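Have a look at the structure below before the remarks.
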Amino acid sequence: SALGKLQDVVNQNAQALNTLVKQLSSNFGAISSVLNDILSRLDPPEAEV
Amino acid sequence: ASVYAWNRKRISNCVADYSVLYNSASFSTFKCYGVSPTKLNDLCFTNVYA
């Protein structure tokens, strides 16, 4: 634990990036979290929503 | 069958042409919810039930 101060900064940056990439897997109330699935499955009037 | 004993048929291991369902005018209501009607020929499915 000698170099903990640098390791905390590295871990916080990597964890923030990891959470940012994890946010892509959430649909946020939509039918799916994948854009390609929505583009392939729906007409534009529902796809815009 | 009647609506209390509605008949459920599994559809699997087939290639399905849904374009004869869209282009047929015999259906009074042809309404899809989770999928576009014109994209049915472009997608692959499982757990198909009629």
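Going by Swiss-Prot, the residues shown for chain B are 348-397, listed in order.
In case you wondered, yes, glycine gets a Cβ from its N, Cα and C as well.
The Cβ neighbour count for B:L368 (variant position), using a 10 Å radius and every protein chain shown, is 13. Quoted from Swiss-Prot, the note attached to the natural variant B:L368 to I states: In strain: Omicron/XBB.1.5, Omicron/EG.5.1.
The C-beta environment of B:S371 (variant position), restricted to residues of the same chain at least 6 apart in sequence and closer than 8 Å, is empty. In Swiss-Prot, the entry for natural variant B:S371 to F states: In strain: Omicron/BA.2, Omicron/BA.2.12.1, Omicron/BA.2.75, Omicron/BA.4, Omicron/BA.5, Omicron/BQ.1.1, Omicron/XBB.1.5, Omicron/EG.5.1. The structure shown retains the original residue.
What Swiss-Prot says about the natural variant B:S371 to L is this: In strain: Omicron/BA.1.
Record note (Swiss-Prot), natural variant B:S373 to P: In strain: Omicron/BA.1, Omicron/BA.2, Omicron/BA.2.12.1, Omicron/BA.2.75, Omicron/BA.4, Omicron/BA.5, Omicron/BQ.1.1, Omicron/XBB.1.5, Omicron/EG.5.1. The unchanged residue is displayed. Around B:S373 (variant position), no same-chain residue six or more apart in sequence has its CB under 8 Å from its CB. In the three-state DSSP assignment, the secondary structure recorded for B:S373 (variant position) is coil.
Counting every protein chain shown, the Cβ of B:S375 (variant position) has 5 other Cβ atoms within 10 Å. Quoted from Swiss-Prot, the note on natural variant B:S375 to F is: In strain: Omicron/BA.1, Omicron/BA.2, Omicron/BA.2.12.1, Omicron/BA.2.75, Omicron/BA.4, Omicron/BA.5, Omicron/BQ.1.1, Omicron/XBB.1.5, Omicron/EG.5.1.
If you draw a 10 Å sphere around the CB of B:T376 (variant position), it holds 4 other CB atoms from the protein chains shown. Among the sequence features in Swiss-Prot, the natural variant B:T376 to A is noted as follows: In strain: Omicron/BA.2, Omicron/BA.2.12.1, Omicron/BA.4, Omicron/BA.5, Omicron/BQ.1.1, Omicron/XBB.1.5, Omicron/EG.5.1.
Across the fold, the C-alpha of B:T376 (variant position) and the C-alpha of B:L368 (variant position) stand 11 Å from each other.
Rounded to a whole number, the C-alpha distance linking B:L368 (variant position) with B:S375 (variant position) is 12 angstrom.
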